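> I have a structure here, written as structure tokens, and I will follow up with some questions on it.
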Amino acid sequence: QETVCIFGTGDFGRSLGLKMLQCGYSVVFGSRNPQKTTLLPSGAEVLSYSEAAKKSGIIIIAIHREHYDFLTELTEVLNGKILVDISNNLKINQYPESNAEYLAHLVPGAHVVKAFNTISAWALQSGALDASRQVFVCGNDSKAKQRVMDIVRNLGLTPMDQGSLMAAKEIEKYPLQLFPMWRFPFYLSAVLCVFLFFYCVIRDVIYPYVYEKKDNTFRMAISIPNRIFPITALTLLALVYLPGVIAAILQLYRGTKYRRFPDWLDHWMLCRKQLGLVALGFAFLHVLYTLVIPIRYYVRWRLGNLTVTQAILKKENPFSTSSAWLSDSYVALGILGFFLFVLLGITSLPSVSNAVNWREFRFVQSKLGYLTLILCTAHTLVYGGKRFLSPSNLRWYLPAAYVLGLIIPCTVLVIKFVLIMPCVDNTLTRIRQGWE
Amino acid sequence: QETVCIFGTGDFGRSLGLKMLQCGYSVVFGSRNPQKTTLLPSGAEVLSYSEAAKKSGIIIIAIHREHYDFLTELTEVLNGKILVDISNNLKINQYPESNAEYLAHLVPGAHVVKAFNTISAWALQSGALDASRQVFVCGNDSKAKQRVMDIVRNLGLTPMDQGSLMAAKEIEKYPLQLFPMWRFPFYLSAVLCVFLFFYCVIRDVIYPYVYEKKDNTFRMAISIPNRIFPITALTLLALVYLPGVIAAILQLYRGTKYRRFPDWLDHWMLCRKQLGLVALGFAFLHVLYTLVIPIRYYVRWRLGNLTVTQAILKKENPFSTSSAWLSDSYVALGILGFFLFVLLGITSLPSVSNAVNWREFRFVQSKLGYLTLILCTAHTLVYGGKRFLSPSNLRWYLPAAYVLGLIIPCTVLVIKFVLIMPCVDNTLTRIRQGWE
Amino acid sequence: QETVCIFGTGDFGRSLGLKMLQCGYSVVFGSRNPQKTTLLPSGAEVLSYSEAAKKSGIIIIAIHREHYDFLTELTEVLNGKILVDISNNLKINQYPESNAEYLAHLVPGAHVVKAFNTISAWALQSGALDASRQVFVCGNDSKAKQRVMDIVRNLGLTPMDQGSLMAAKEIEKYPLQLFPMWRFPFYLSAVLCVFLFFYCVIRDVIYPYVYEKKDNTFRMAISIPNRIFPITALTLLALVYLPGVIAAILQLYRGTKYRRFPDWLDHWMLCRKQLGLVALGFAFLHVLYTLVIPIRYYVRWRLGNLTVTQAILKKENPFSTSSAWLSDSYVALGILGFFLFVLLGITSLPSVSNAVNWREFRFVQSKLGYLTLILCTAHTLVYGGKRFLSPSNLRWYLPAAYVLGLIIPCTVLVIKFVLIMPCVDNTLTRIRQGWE
Ligand SMILES: Cc1cc2nc3c(=O)[nH]c(=O)nc-3n(C[C@H](O)[C@H](O)[C@H](O)COP(=O)(O)OP(=O)(O)OC[C@H]3O[C@@H](n4cnc5c(N)ncnc54)[C@H](O)[C@@H]3O)c2cc1C
Ligand SMILES: Cc1cc2nc3c(=O)[nH]c(=O)nc-3n(C[C@H](O)[C@H](O)[C@H](O)COP(=O)(O)OP(=O)(O)OC[C@H]3O[C@@H](n4cnc5c(N)ncnc54)[C@H](O)[C@@H]3O)c2cc1C
Ligand SMILES: Cc1cc2nc3c(=O)[nH]c(=O)nc-3n(C[C@H](O)[C@H](O)[C@H](O)COP(=O)(O)OP(=O)(O)OC[C@H]3O[C@@H](n4cnc5c(N)ncnc54)[C@H](O)[C@@H]3O)c2cc1C
Ligand SMILES: NC(=O)c1ccc[n+]([C@@H]2O[C@H](COP(=O)([O-])OP(=O)(O)OC[C@H]3O[C@@H](n4cnc5c(N)ncnc54)[C@H](OP(=O)(O)O)[C@@H]3O)[C@@H](O)[C@H]2O)c1
Ligand SMILES: NC(=O)c1ccc[n+]([C@@H]2O[C@H](COP(=O)([O-])OP(=O)(O)OC[C@H]3O[C@@H](n4cnc5c(N)ncnc54)[C@H](OP(=O)(O)O)[C@@H]3O)[C@@H](O)[C@H]2O)c1
Ligand SMILES: NC(=O)c1ccc[n+]([C@@H]2O[C@H](COP(=O)([O-])OP(=O)(O)OC[C@H]3O[C@@H](n4cnc5c(N)ncnc54)[C@H](OP(=O)(O)O)[C@@H]3O)[C@@H](O)[C@H]2O)c1
Ligand code: HEM
Ligand code: HEM
Ligand code: HEM
Ligand SMILES: CCCCCC(=O)OC[C@H](COP(=O)(O)O)OC(=O)CCCCC
Ligand SMILES: CCCCCC(=O)OC[C@H](COP(=O)(O)O)OC(=O)CCCCC
Ligand SMILES: CCCCCC(=O)OC[C@H](COP(=O)(O)O)OC(=O)CCCCC
Ligand SMILES: *[C@@H]1O[C@H](CO)[C@@H](O)[C@H](O)[C@H]1NC(C)=O
Ligand SMILES: *[C@@H]1O[C@H](CO)[C@@H](O)[C@H](O)[C@H]1NC(C)=O
Ligand SMILES: *[C@@H]1O[C@H](CO)[C@@H](O)[C@H](O)[C@H]1NC(C)=O
């Protein structure tokens, strides 16, 4: 039976130790005071730091970074041991080197393996290890690195190796972030959802309050969110394929592909996926508000008054078959536009994305990507034909609130149509392999 | 070219052997009778047990547990061999030790590796290995364990290592279960779906049969399932966050977190995920019945009679703008409540859950979890305002059938609101790190 | 610090080298001309082929297959080196042996490891490695194979080992295909979608143009796609479980299970999953056209004319409660039929499929699979009861266009009902273990 020593008897050291008592390991705690250790598991003795290190071959330091100073007092004991640095930091970039780098310079005669810093001690005690399933392992001594990965499987966890010790800077950044790449699409949507909210409140509850003075203020329950959400969903969709357009152009002015993109497009290259999933969220709301239109009391009432007026006044509707096209046109364009818009999202799962080579993935995300962007653009152009862009439409001096959202996608579709022309596209073909 | 011996020529031994003939291995079968072996692949000879063991270094025993007795007659031949125990059992807990433990005590001079017990022989023959893709490997001799994992990759499979031989008790439990954790939410929903079915049949087809005697019995096609399913979906949602409430309280009476939960809450801690996915199933039905309301003939007819009555009788509806709030209120609360209720389900995928650290996962599942539970509670409270809880509502002595489903969630929301108060929440903060 | 040599300085060699400069490796390029090398990273010298090979231990050949000829001129330099063949081919089956096999016969005194052939050089430069995340590694020398997998983790990638060098034929087929298994369901659906399109155009816009001459040509916007898509979705669903029926029968005529299926059923065994996901796509469209019926102008108008006619003519509808069953019957059958039809798709994810043993997977895909096929068949039979199959239905000599899609599923349901009978099913039980 193996023997595993743990320095520090605090929060993580109790929880990790009590897991290993249930997994068959001689757990030998080391604390500052072997006299008084109140909360401890049953079959695990507590010794001194110099005492407990002389018994195991695997030593886990469950202490913070600042209290590393006593380890230099015992570096002749730690010769050839396997030290498992598990520590984290309070915030990103607090120190110029990582802990495992800093731990290796404190004890040069021992092998350092970064591990366990992802999971939480409450997940070990409660056993509800759901997101804390993988354990990242990085280090330099490969033979000692395997012995750590023989422990982690016996804890019911999953070891994911991360290579050399140079990756330990990245791994400590991992459990401290809270949606780092989603910060740009959240702020970009929220500044566009608030602005479009106050834009449409002016058209739809203020203008009926100034002229033909009636309340009409229920519109911000469903109808104004049914106007904010799809234009948010359309603009963020057009913002996805816009760096693909710009960097295509920006390769032409340079005439090569070996120079660096100007670092503001480059973060906006990495946030392509982050935008498209946000655009999926708003389009899914625009679906659900639309399918629930015939339950709304304002829809039920207006269909009542329009019918009874046609009932008591003997005039009738002649069934204009032109309008029978259009009202069935954009809907059928919207469903085809939405189905692909789901199909891009199902591709975005990290398990579907790992089962598909990059040629098929380029076919889904780029060849079918514009095909979504067309059918979403045609869904609002055909709906725009019923409004026809008349001068009887703008209320004071400002339009019907969707044509502001049509500036961006029509810009992309025209310029992409330039880039498919053989006067340009054959130049694109040679420049993807090397050109002056 | 390597040589792989297989003891037993039955069901699995033919299928595993015929796979290895297509993968380039000298397959040497051993049976009881090398004379008569009718069904066998082409390039694989059949020898005796003592004969075939003297040729390979890797020996696979495709025999049941009870017919292990002849192996003691040849334990001097199996010195240093690699024995791959693949056997399963008829039911859980049939024997006090696992097979690989029991096999190691029969032959102490050989290394045991548990493998292959997950996949099926028909998946090997037909090549439609879809769910039988991973192969679990556990054992003690690490160098022999790698040589087994060099075979499994050559079969087009995926080796998942499981650590020491102590995990072999768990691995044989794996292919024998049939949704073990889903057993509690199935029974809890079914006893709540049947009870709520007979509860609403009494209100909706019995009471129109006693008083104002008319048929009205079509309601159990859609309308009664549109009443069973969301209250089932709401109660099972409130049952998710209820152990989080109770164990928060139960940490306060103890004043520490280092004592064990009382073993009936603990299984109901592990079945949190299992409930929430079932609540996603019923809420998704309550969506689809609701969106298809305007196609129902009973909905089309009642809208006809209400209009024609307003047509021939010249009275009209004055468009009560208070009702224009409420009917657009709970719908907009329901869509926001459903969108997050999907977003918890997309998080529950085992690939999305492995790409997210536990801080973000706690933010989705717990910070946004109650935010779903509020908006689902407000979706039925606002719908409850249209019924107003009047004495003209209960039929005999029993209410309008949703307020029975409001006992559980409002209980959770009040007590959780207690736990966010700083008179309690600051005590929660110190007790998550250690306290008397 | 390690030293990694790269033969060839072209497209991939620049991109792979510039990644390794950012990851800490002495990159030593070899080209034909060390004099003129214009585009190169900063800290990486360019030497001759014989010169650069004398410095590293790991040599990557970023050259095509045809320009392998100079390697025989320097095979005494490559003794014991680790050669990483990364090359691809222009099309499948261009040569009888793979590159790594062909490379090993050119240099017998070196170890060959196939790697890196999946990812693209633009993903390395741009850093948007999304689908090009995994790197497949296969080879024979296991100790040299690990040293390659120590490089790949330092590039931020994920090494997936593939076993011996015999798998290298398969790996080069991987990045060249473009949905290979989806080719059969695409063509089978498209030949069934076009045929059913021209079939229903004749019934629905031609017959109103011949008799009772009116336009009626808007029907091919939504209504004709609402007739093509579900019958496409139903037939492709019945085509899923049809090989399961036929091969069950075909085991009975043989009386064993150890003979090979006749190679046209066998490809149609592997394309089970490929069909069912396509049938999920068309059923999801038939959902979305159906839920958007009450927004169509043709639906709004016909409900207007039917009401006003019932308004001015004092006759009324007596609320036939038989029709109140049926219109609420097939809808409730369709929703139950669709919910399971989603639940089969959620199972089809490669991460959910790897978390479920084959007994539960057989219970979802086969026990609940027919339960979908029943409820989808009953969804159109009950809708067929409203049309009743009258002689007042067929227009010239041809029926109401869905009963053509009912030939296949009712065939499967009857013959499967034969196979559950104990006169047959007990014979099925013995024949799955061995029988004459
Ligand atoms: C719902 C949704 C989900 C999404 N999910 C994802 C996701 O998971 N991951 C993701 O990455 N994106 C995702 N996206 C974003 C979108 O799919 C990406 O833009 C897509 O990956 C590629 O689109 P593209 O037109 O930019 O093609 P790209 O190929 O990325 O861009 C074209 C340009 O890239 C350059 N380029 C491309 N290939 C080469 C080459 N071989 N050599 C030289 N230059 C080259 C050229 O400048 C070319 O003009 C998603 C979008 C949506 C709406
Ligand atoms: C659709 C859906 C999907 C779901 N999917 C999942 C899923 O995949 N996985 C899953 O696990 N659940 C899942 N759930 C359940 C739900 O998300 C869980 O309750 C969630 O994981 C945590 O919720 P909680 O309020 O119980 O938070 P918790 O943190 O689990 O519970 C709070 C209590 O836990 C204790 N506690 C928590 N952290 C600490 C700590 N650091 N120290 C000491 N005590 C602590 C305290 O007593 C605290 O009061 C799902 C639910 C739904 C509706
Ligand atoms: C939405 C959707 C998704 C799907 N996803 C998938 C998917 O991911 N993967 C997939 O494979 N299919 C998938 N399918 C197809 C369908 O689920 C398959 O048919 C299913 O895997 C098994 O169905 P089956 O009736 O053919 O059962 P099977 O068991 O495959 O077929 C029955 C016949 O197989 C033979 N057989 C089965 N077991 C044995 C045995 N032990 N010994 C001897 N003979 C045996 C017998 O001849 C038996 O009569 C999907 C279908 C749909 C509609
Ligand atoms: N959920 C978690 O809390 C969690 C999860 C994963 C990783 N970690 C990491 O575990 C490490 C330990 O943090 P923790 O949360 O578990 O708290 P902690 O262990 O209770 O506090 C740090 C420990 O350091 C010990 N120690 C020795 N000398 C000390 C000194 N001069 N001053 C203070 N402490 C001294 C203390 O125990 P003794 O005096 O008895 O030796 C003390 O218990 C951290 O680096 C953390 O990143 C924590
Ligand atoms: N789908 C599957 O069936 C499957 C899948 C995975 C694993 N397994 C496991 O494979 C093992 C073998 O089961 P199986 O399904 O493949 O059936 P089986 O091999 O046909 O029956 C067991 C084998 O034991 C051999 N044997 C030797 N002495 C025997 C004796 N006295 N009595 C009976 N049999 C004797 C028999 O072949 P010989 O007499 O010629 O030696 C017989 O073929 C089981 O443990 C099972 O858990 C089965
Ligand atoms: N996206 C990709 O392009 C990609 C991705 C992955 C893998 N690959 C693979 O990388 C390999 C190289 O293809 P590549 O795309 O990167 O193009 P490439 O390297 O630019 O062209 C092949 C290289 O071979 C070198 N070479 C030496 N003698 C040569 C000769 N007589 N004739 C022609 N070239 C000679 C050339 O550089 P020097 O003369 O200076 O030596 C030339 O750069 C291919 O096998 C490809 O499958 C390519
Ligand atoms: C489920 C399929 C869809 C249906 C049935 C649908 C239906 C509609 C309807 C009926 C309208 C007019 C709303 C009104 O009368 O005020 C509309 C507007 C709109 N839809 Fe869609 N839509 C769908 C999907 C999409 C998608 C995928 C997009 C693109 C993201 C989109 C973008 C828009 C936009 C921009 C508007 C204009 C908003 C406005 O002017 O108020 N829709 N949609
Ligand atoms: C798609 C979004 C949703 C819509 C449009 C919606 C709509 C409705 C409607 C119209 C009703 C009244 C049904 C009737 O008149 O008989 C209702 C009832 C109800 N909904 Fe929802 N709902 C949605 C989502 C949810 C969610 C997520 C929950 C919570 C799980 C929920 C729980 C309920 C409950 C409990 C009732 C009361 C059932 C009854 O009293 O008969 N709904 N919903
Ligand atoms: C969301 C649930 C579903 C609903 C509400 C639904 C509703 C309907 C409706 C109303 C019709 C008649 C359309 C018309 O009047 O022209 C119909 C037809 C049909 N549905 Fe569904 N359906 C659903 C799901 C399914 C599923 C899962 C299938 C099987 C793949 C299916 C197959 C069919 C077929 C074959 C027809 C006949 C097409 C025709 O004759 O024109 N449906 N469905
Ligand atoms: C408040 C919004 C939070 C959303 C969190 C989320 O779902 O994404 C978590 C992660 C994304 O994390 P990164 O890939 O690391 O950016 O999973 C996915 O890839 C999305 C797949 C989803 C495809 C349907
Ligand atoms: C009859 C109901 C059967 C449902 C089976 C199922 O889907 O769950 C299988 C598994 C659950 O298995 P366990 O995690 O082991 O409990 O996959 C998931 O995590 C659910 C992800 C799904 C998230 C959408
Ligand atoms: C034009 C249609 C293209 C569809 C591509 C696609 O989604 O499948 C890609 C892959 C399928 O690839 P193979 O399994 O290799 O056939 O992922 C899935 O398993 C489907 C899971 C999806 C379950 C919802
Ligand atoms: C219909 O609405 C108008 C205002 O739009 C109103 O004046 C009229 O009275 C209504 N007709 C009814 C309620 O019959
Ligand atoms: C209703 O439709 C018929 C034809 O189907 C038409 O002749 C009649 O005029 C319509 N009634 C109206 C518009 O009131
Ligand atoms: C409307 O319904 C009532 C019963 O609710 C019925 O008596 C009346 O005849 C109906 N009106 C019609 C059909 O015009």
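Sequence positions for chain B are given in Swiss-Prot numbering; the residues included correspond to 19-454, in order.
The header says electron microscopy, 3.8 Å.
Placement of Cβ uses the backbone N, Cα and C atoms for every residue, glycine included.
Just lifted these from Swiss-Prot, have a look:
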type	residues	note
BINDING	B:27-30, B:49-50, B:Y67, B:81-85, B:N106, B:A139, B:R171	NADP(+) binding site
BINDING	B:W140, B:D148, B:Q269, B:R290, B:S366, B:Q383	FAD binding site
BINDING	B:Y217, B:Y307	Fe(3+) binding site
BINDING	B:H304, B:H397	heme b binding site
MUTAGEN	B:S138 to Q	Strongly reduced enzyme activity. No effect on trimerization and on heme binding
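Looking at the shown structure, what environment does each listed feature sit in?
Within 10 Å of the C-beta of B:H82 (NADP(+) binding site) we count 14 further C-beta atoms, all protein chains included.
If you draw a 10 Å sphere around the CB of B:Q383 (FAD binding site), it holds 21 other CB atoms from the protein chains shown. When secondary structure is read from DSSP and collapsed to three states, B:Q383 (FAD binding site) falls in the helix class.
In three-state terms derived from DSSP, B:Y307 (Fe(3+) binding site) belongs to a helical segment.
Cβ neighbour count for B:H397 (heme b binding site): 22 (other Cβ atoms within 10 Å of its Cβ, all protein chains included).
Classification of B:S138 (mutagenesis position) by DSSP places it in coil, neither helical nor stranded.
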> Determine the C-alpha span of the FAD site listed in the record, that is the greatest distance between any two of B:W140, B:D148, B:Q269, B:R290, B:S366, B:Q383, in Å to the nearest whole number.
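Between the most distant Cα atoms of the FAD site, 51 Å.
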> To see if you understand the setup: which same-chain residues, six or more apart in sequence, place their Cβ under 8 Å from that of B:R290 (FAD binding site)?
B:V258, B:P261
> Can you tell me which of the recorded positions B:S138, B:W140, B:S366, B:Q383, B:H397 is spatially closest to B:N106 (NADP(+) binding site)? Compare CA atoms only.
B:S138
> So which of the binding-site residues B:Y67, B:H82, B:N106, B:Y217 sit close to ligand 5, that is, with a CB under 6 Å from an atom of it?
B:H82, B:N106
> Looking only at C-alpha atoms, tell me how far B:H82 (NADP(+) binding site) is from B:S138 (mutagenesis position), rounded to the nearest Å.
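Roughly 15 Å, rounded to the nearest whole number.
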> Of the binding-site residues B:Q269, B:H304, B:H397, which one has its Cα closest to the Cα of B:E84 (NADP(+) binding site)?
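The smallest Cα gap between B:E84 (NADP(+) binding site) and any of the binding-site residues is with B:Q269.
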> Within a 10 Å radius around the Cβ, which one of these binding-site residues has the most neighbouring Cβ atoms: B:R171, B:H304?
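The residue with the most neighbouring Cβ atoms within 10 Å is B:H304.
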> About how far apart, in whole Å, are the alpha carbons (Cα) of B:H304 (heme b binding site) and B:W140 (FAD binding site)?
40
> Can you list which of the recorded positions B:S138, B:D148, B:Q269 come closer than 8 Å to chain C, going by CB to CB distance?
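Filtering B:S138, B:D148, B:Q269 for a Cβ under 8 Å from chain C leaves B:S138, B:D148.
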> Let's check the environment of B:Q269 (FAD binding site): how many other CB atoms sit within 10 Å of its CB?
19
> Name the one residue among B:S138, B:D148, B:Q269, B:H397 whose Cα is closest in three-dimensional space to that of B:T27 (NADP(+) binding site); these are the recorded positions.
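If we rank B:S138, B:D148, B:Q269, B:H397 by Cα distance to B:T27 (NADP(+) binding site), first place goes to B:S138.
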> Can you tell which of the binding-site residues B:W140, B:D148, B:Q269, B:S366, B:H397 lies nearest to B:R171 (NADP(+) binding site) in space, using Cα positions?
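The smallest Cα gap between B:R171 (NADP(+) binding site) and any of the binding-site residues is with B:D148.
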> Identify, among the binding-site residues B:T27, B:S366, the residue whose Cβ has the fewest other Cβ atoms within 10 Å in this structure.
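Comparing Cβ neighbour counts within 10 Å for the binding-site residues B:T27, B:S366 gives B:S366.
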